[PDB]
Amino acid sequence: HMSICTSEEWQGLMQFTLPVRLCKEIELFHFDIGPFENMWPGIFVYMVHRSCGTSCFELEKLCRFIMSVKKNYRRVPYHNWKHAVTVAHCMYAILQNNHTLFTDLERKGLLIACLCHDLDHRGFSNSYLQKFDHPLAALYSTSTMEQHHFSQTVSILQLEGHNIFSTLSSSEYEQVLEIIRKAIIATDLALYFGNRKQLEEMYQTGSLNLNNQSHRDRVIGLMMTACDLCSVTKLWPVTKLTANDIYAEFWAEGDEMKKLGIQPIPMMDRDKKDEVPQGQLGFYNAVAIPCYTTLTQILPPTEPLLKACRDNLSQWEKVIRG
Ligand SMILES: Cc1nc(C)c(CNc2nc(OCCCc3ccc4ccccc4n3)nc(Cl)c2C)s1
Ligand SMILES: [Mg+2]
Ligand SMILES: [Zn+2]
């Protein structure tokens with residue numbers, strides 16, 4: 001049933017080379033992919049090659065995969081192709097800065113999981129799909145969209161010449177598919193609060209063990225949340241423009257509920273626009289800051305993300321105060 005790229009789409013990507021001016025800034029946590037739309041597939045290939053290497057995936061199969069992933073992202077205001085590449089770039093920056101903590105299998109799984117984490121997003125929350133009994137909520141009871149994203153990732157891999165992991169042994173293939181599954185499910189924000197709480201306890205009690213697989217899955221989970229929210233870690237003009245995209249999607253969801261005679265929560269009500277700066281300050285204080293704080297504790301080189309997150313928070317306070 002899945003959407004596949006055209007021969008010309010993936011063959012075109014194969015050629016593309018990244019401009020040398022970006023070579024140094026792509027390494028930075030605050031790097032914005034925003035002004036380089038036509039380059040995004042090429043940026044992802046660049047990140048796979050710079051991080052993993054030029055021979056980790058057969059270039060043909062990788063370019064087919066990327067171009068098909070792009071096709072299965074909708075024209076929604078926020079959960080689109082741009083978001084997928086932005087999230088993968090944040091993961092790239094984290095992996096590069098913590099080069100001796102993850103396996104080659106984790107490094108490639110995580111980059112793929114990040115690119116596929118919102119695959120075929122309809123621009124609707126899990127609450128909307130569940131409340132209005134959408135076929136997807138009937139399919140997946142909890143973490144509705146997240147289950148669909150992993151399903152859309154598997155179905156893409158299973159297309160003709162799209163299996164980038166075909167060269168792995170049956171054990172390593174099941175292993176990478178498991179890393180991807182868990183990583184994509186962790187992007188359900190509802191799950192983050194408990195995961196971060198458990199990690200904070202393990203860190204404080206000194207019981208956090210990177211050797212223990214369950215502990216590892218939790219750290220990876222928080223890394224996925226940290227990447228998912230990274231728009232709060234860019235420079236203020238980029239952050240501010242991404243917030244407009246997030247609210248355009250929230251408001252479109254509320255317009256749908258209104259059309260059905262349902263009053264949406266203020267966050268999804270375009271008539272409650274004036275509350276956005278305060279809404280943002282609470283999000284930074286209750287979600288973003290704890291996220292990057294715990295991440296910096298577990299992985300100290302991720303500190304620039306906490307620093308940029310704090311800079312945007314003070315910018316939001318400035319807006320509230322005028
Ligand atoms: C379309 C999206 N689906 C999810 C799950 C997303 C998560 N990621 C973010 N979520 C938010 O939510 C901010 C709303 C906070 C909020 C509260 C109450 C309000 C009341 C009135 C008006 C606005 C109000 N805003 N901000 C940022 Cl910067 C990110 C990265 S985005
Ligand atoms: Mg998602
Ligand atoms: Zn996302």
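All residue numbers here begin at 1 and follow the chain in the order shown.
Heads up, header says this was done by X-ray crystallography, 2.1 Å.
Cβ from N, Cα, C; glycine included.
Copied from Swiss-Prot, the annotated features are:
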- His79: active site, proton donor (ACT_SITE)
- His79, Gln280: 3',5'-cyclic GMP binding site (BINDING)
- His83, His117, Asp118, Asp228: divalent metal cation 1 binding site (BINDING)
- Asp118: divalent metal cation 2 binding site (BINDING)
- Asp118 to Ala (Swiss-Prot position 830): Loss of activity and of zinc binding (MUTAGEN)
- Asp118 to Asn (Swiss-Prot position 830): Reduces activity 1000-fold (MUTAGEN)
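Mapped onto this structure are the features recorded in Swiss-Prot.
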{"residue": "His79", "record": "active site, proton donor", "DSSP class": "coil"}
{"residue": "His117", "record": "divalent metal cation 1 binding site", "DSSP class": "coil"}
{"residue": "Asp228", "record": "divalent metal cation 1 binding site", "DSSP class": "helix"}
{"residue": "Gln280", "record": "3',5'-cyclic GMP binding site", "DSSP class": "helix"}
Taking Cα atoms as reference points, rank the recorded positions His117, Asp118, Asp228, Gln280 by distance from the residue listed as 'active site, proton donor' and give the first.
-> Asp118
May I ask for the distance between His83 (divalent metal cation 1 binding site) and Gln280 (3',5'-cyclic GMP binding site), taken between their Cα atoms and rounded to an integer number of Å?
-> 19
Sequence gap of 6 or more, C-beta under 8 Å: which same-chain residues meet both conditions with respect to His117 (divalent metal cation 1 binding site)?
-> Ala84, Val87, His149, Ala183, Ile184, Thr187, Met224, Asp228
Filter the candidate list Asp118, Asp228, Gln280 of recorded positions, keeping only entries whose CB is under 6 Å from an atom of ligand 3.
-> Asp118, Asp228
Could you round the CA separation between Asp118 (mutagenesis position) and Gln280 (3',5'-cyclic GMP binding site) to a whole angstrom and send it over?
-> 22
Taking a cut-off of under 6 Å between Cβ and any atom of ligand 1, tell me which of the recorded positions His83, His117, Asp118, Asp228 pass.
-> none
Within 8 Å of the Cβ centroid of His83, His117, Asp118, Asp228, the other same-chain residues by Cβ around the recorded divalent metal cation 1 site are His79, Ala84, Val87, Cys114, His121, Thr187, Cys227
Which recorded positions from the list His83, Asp118, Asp228, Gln280 come close to ligand 2, meaning a Cβ under 6 Å from one of its atoms?
-> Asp118
Which residues, sitting 6 or more apart from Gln280 (3',5'-cyclic GMP binding site) on the same chain, put a CB under 8 Å from its CB?
-> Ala243, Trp316
For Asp228 (divalent metal cation 1 binding site), the number of neighbouring Cβ atoms whose distance to its own Cβ is within 10 Å equals 22
